[PDB]
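Comments concern the structure below.
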2 protein chains.
Amino acid sequence: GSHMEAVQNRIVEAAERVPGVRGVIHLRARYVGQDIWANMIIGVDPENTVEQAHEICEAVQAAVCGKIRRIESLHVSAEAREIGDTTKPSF
Amino acid sequence: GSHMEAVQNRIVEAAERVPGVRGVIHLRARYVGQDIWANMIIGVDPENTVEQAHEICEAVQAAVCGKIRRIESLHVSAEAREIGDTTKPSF
Ligand SMILES: [Zn+2]
Ligand SMILES: [Zn+2]
Ligand SMILES: [Zn+2]
Ligand SMILES: [Zn+2]
Ligand SMILES: [Zn+2]
Ligand SMILES: [Zn+2]
């Protein structure tokens, strides 16, 4: 599984590099031909408004799509995550 | 496709019956044996905090799981949706 491991590692690394991201909670990706399609959920400050959270999703989209050009489609959305959360999964 | 059509119709109807839901934006469901597994994204007020949005996700979970007992697992999260949004899909 190294091909998709390396892709998912790079997606997570790029998304955690965006300020406002509190970990990656869910991520699934797949190849379609040579291209990649992915769905991701990031953790964010629960006190952010949803509008504010979205601006983090858009930053993550930009960062990830920009660092990994084989990604043809990427959907990013958010869930709440408190600091020191052990209630949700993460990478 | 009537079996899954009827299930998805019932999921959407039950979720839109929850105050705070601004449409169902994304929904995918499948059978695993006789049981159903689903992933849904609801629209919410962009001005809600993420914490507040989550309380809507938990209400939708409760409503949907309660009305459709063949659903064994259901993940609900949110995205922003302004009133009169034509920028995101919906059911
Ligand atoms: Zn978003
Ligand atoms: Zn956007
Ligand atoms: Zn979406
Ligand atoms: Zn939620
Ligand atoms: Zn919850
Ligand atoms: Zn989740």
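Just so you know, the numbers here start at 1 and follow the chain as drawn.
According to its header, this structure was worked out by X-ray crystallography, 1.5 Å.
Placement of Cβ uses the backbone N, Cα and C atoms for every residue, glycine included.
Straight from Swiss-Prot, the features:
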type    : residues                                 : note
MUTAGEN : B:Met40 to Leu (Swiss-Prot position 250) : CTD behaves like wild-type
MUTAGEN : B:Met40 to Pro (Swiss-Prot position 250) : Severely impaired magnetic response, cells make very few, small magnetite particles, less MamB and MamM protein accumulate. CTD no longer dimerizes, CTD has cannot fold properly and is unstable
MUTAGEN : B:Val50 to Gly (Swiss-Prot position 260) : Nearly wild-type magnetic response
MUTAGEN : B:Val50 to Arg (Swiss-Prot position 260) : Loss of magnetic response, still stabilizes MamB, CTD dimerizes, binds cations, dimer interface is tighter and twisted
MUTAGEN : B:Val50 to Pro (Swiss-Prot position 260) : CTD dimerizes, binds fewer cations. Loss of magnetic response, still stabilizes MamB
MUTAGEN : B:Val50 to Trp (Swiss-Prot position 260) : Significantly reduced magnetic response, many fewer, much smaller magnetite crystals formed, still stabilizes MamB, CTD dimerizes, binds fewer cations
BINDING : B:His54                                  : Fe cation 2 binding site
MUTAGEN : B:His75 to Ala (Swiss-Prot position 285) : Wild-type magnetic response, no change in magnetite crystal size, number or shape
MUTAGEN : B:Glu79 to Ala (Swiss-Prot position 289) : Nearly wild-type magnetic response, fewer magnetite crystals of normal size and shape
BINDING : B:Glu79                                  : Fe cation 3 binding site
Exercise for the section: Go through the recorded positions B:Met40, B:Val50, B:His54 and tell me which ones have a CA within 10 A of the CA of B:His75 (mutagenesis position). Expected result: B:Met40
Exercise for the section: May I ask which of the recorded positions B:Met40, B:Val50, B:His54, B:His75, B:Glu79 have a CB within less than 6 Å of any atom of ligand 4, listed in sequence order? Expected result: B:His54
Exercise for the section: Among the recorded positions B:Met40, B:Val50, B:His54, B:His75, B:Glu79, name every one whose Cβ is found under 6 angstroms from ligand 3, counting any of its atoms. Expected result: B:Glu79
Practice task
Taking Cα atoms as reference points, rank the recorded positions B:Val50, B:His54, B:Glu79 by distance from B:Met40 (mutagenesis position) and give the first.
Solution key: B:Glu79
Exercise for the section: For B:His54 (Fe cation 2 binding site) and B:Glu79 (mutagenesis position), determine the Cα separation and express it in whole Å. Expected result: 11
Handout entry: All-chain count of other Cβ atoms within 10 Å of B:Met40 (mutagenesis position)
Key = 24
Exercise for the section: Counting Cβ neighbours within 10 Å across all chains shown, tell me which of the recorded positions B:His54, B:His75 comes out on top. Expected result: B:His54
Fill in the blank from the handout: Residues near B:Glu79 (mutagenesis position) by Cβ (under 8 Å) yet at least 6 apart in sequence within the same chain, in sequence order, are B:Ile25, B:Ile41, B:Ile42, B:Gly43, B:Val44, B:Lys88
